[PDB]
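Worksheet: the structure to be examined is printed underneath.
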Amino acid sequence: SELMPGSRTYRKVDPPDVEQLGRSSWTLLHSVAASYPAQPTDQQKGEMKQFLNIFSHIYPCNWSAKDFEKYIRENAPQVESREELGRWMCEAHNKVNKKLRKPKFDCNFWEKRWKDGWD
Amino acid sequence: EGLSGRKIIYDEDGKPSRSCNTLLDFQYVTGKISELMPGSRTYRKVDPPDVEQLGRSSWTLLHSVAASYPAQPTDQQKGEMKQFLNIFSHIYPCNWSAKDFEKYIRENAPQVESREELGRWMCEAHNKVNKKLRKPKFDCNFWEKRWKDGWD
Ligand SMILES: Cc1cc2nc3c(=O)[nH]c(=O)nc-3n(C[C@H](O)[C@H](O)[C@H](O)COP(=O)(O)OP(=O)(O)OC[C@H]3O[C@@H](n4cnc5c(N)ncnc54)[C@H](O)[C@@H]3O)c2cc1C
Ligand SMILES: Cc1cc2nc3c(=O)[nH]c(=O)nc-3n(C[C@H](O)[C@H](O)[C@H](O)COP(=O)(O)OP(=O)(O)OC[C@H]3O[C@@H](n4cnc5c(N)ncnc54)[C@H](O)[C@@H]3O)c2cc1C
């Protein structure tokens, strides 16, 4: 709300809660999926697996990071194509929605929501 | 300390916690110390995030990652953090920006020995983009207040 000393721009905005961090993490995760190649190289396939493994270790919320890691074991990420990684990212997201009684996102429209837009 | 209130479950760190609890509920505890997408009525059709939206959404995570970082991290956490930033610099959606950030890591290696080192590094990295975009230079001495603790 009110400014920092001694900035004439940056304000005393509080550290993110679950919701502010959540939608910010989802927008990155889904945007990474959208930028993923149709035919990824072995290095890209390896790093995508790594990034998500590390992600589940360091996520700011601790047992949400555990829940995500446990999800990765029970549901291995498909990194063979953008379409698979994106659909997997949507299905991974859909589980958190189910836990929060938020409606299911139609994964048929993940590529519009995160890559293409709607005409 | 309240276990349940306002419908949701409270996570407690040493005591207060921040990242795992909603804003309205966090105040509640610290105060106690004294058109639509087809097939769904719920989700509006939303255009994908632009450079600016993705950018600031990536920063809030990256600094929150620095905020959660331990004071004395294990050797695994140091190496994983290093990889995390490298992989990030490759797979960051904006290619022309990702290549720049990758070059920054080459020239200015991440200091991951402590949270104090990492937040200071992250702030400087953010500040380099700040100068490139002609935004004001953020005071790193206040990164903890902005991203970790709050403003008392
Ligand atoms: C890994 C992870 C674990 C989390 N765990 C918890 C937790 O345990 N408890 C908790 O309270 N919060 C948790 N969160 C935060 C939570 O998931 C939400 O992000 C937060 O509650 C804010 O939700 P929102 O209503 O603003 O929209 P969000 O759920 O953040 O989604 C933002 C936008 O993305 C789109 N979207 C939603 N679902 C999908 C999907 N299936 N596929 C494609 N697009 C979609 C929608 O259009 C929506 O507008 C977690 C977040 C992450 C990233
Ligand atoms: C790795 C990376 C590289 C990027 N490269 C480019 C690029 O090359 N060109 C481009 O146009 N865009 C780039 N972006 C996006 C750009 O940095 C901004 O995020 C975007 O322009 C939105 O700016 P903003 O002013 O709305 O918020 P941001 O500049 O993203 O800042 C968000 C919040 O963080 C806080 N903050 C600001 N500076 C610091 C700091 N130094 N340390 C700690 N906290 C701070 C402030 O409170 C601010 O409200 C990049 C993003 C990332 C994550």
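In order, the residues displayed for chain B correspond to 14-47, 71-188 in Swiss-Prot numbering, which applies throughout.
So this one's X-ray crystallography, 3.0 Å, going by the header.
Just so you know, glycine gets a Cβ as well, placed from its N, Cα and C.
For B:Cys33 (mutagenesis position), the count of additional Cβ atoms within 10 Å of its Cβ stands at 20 [all protein chains shown]. One entry in Swiss-Prot concerns the mutagenesis experiment B:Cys33 to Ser. Its note says: Reduces catalytic activity 2-fold.
Under the heading FAD binding site, Swiss-Prot lists B:88-95, B:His99, B:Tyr128, B:159-171, B:182-183. Under the three-state DSSP scheme, B:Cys159 (mutagenesis position) falls in the helix class. Counting only same-chain residues at least 6 apart in sequence, those with a Cβ under 8 Å from the Cβ of B:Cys159 (mutagenesis position) are B:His99, B:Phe174, B:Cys176, B:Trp179.
Taking a C-beta cut-off of under 8 Å and a sequence gap of six or more, B:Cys130 (mutagenesis position) has these contacts in its own chain: B:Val87, B:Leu90, B:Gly91. Where Swiss-Prot documents B:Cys130 to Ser as a mutagenesis experiment, the accompanying text is: Loss of function.
Swiss-Prot gives this note for the published mutagenesis B:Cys159 to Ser: Reduces catalytic activity 3.3-fold.
For B:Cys176 to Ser, Swiss-Prot lists a mutagenesis experiment annotated as follows: Reduces catalytic activity 2.6-fold.
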Intermolecular Cβ proximity, recorded positions B:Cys33, B:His99, B:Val165, B:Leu169, B:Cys176, B:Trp183 versus chain A, under 8 Å: B:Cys33, B:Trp183
Protein Cβ atoms within 10 Å of B:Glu88 (FAD binding site), excluding its own: 9
Greatest C-beta neighbour count within 10 angstroms, which of the binding-site residues B:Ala161, B:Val165, B:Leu169: B:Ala161
Sequence-ordered recorded positions from B:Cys33, B:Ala161, B:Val165, B:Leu169 with Cβ under 6 Å of an atom of ligand 2: B:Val165, B:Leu169
CB within-chain contacts under 8 A for B:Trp183 (FAD binding site), separation at least 6: B:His99, B:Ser100, B:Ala102, B:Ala103, B:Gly155
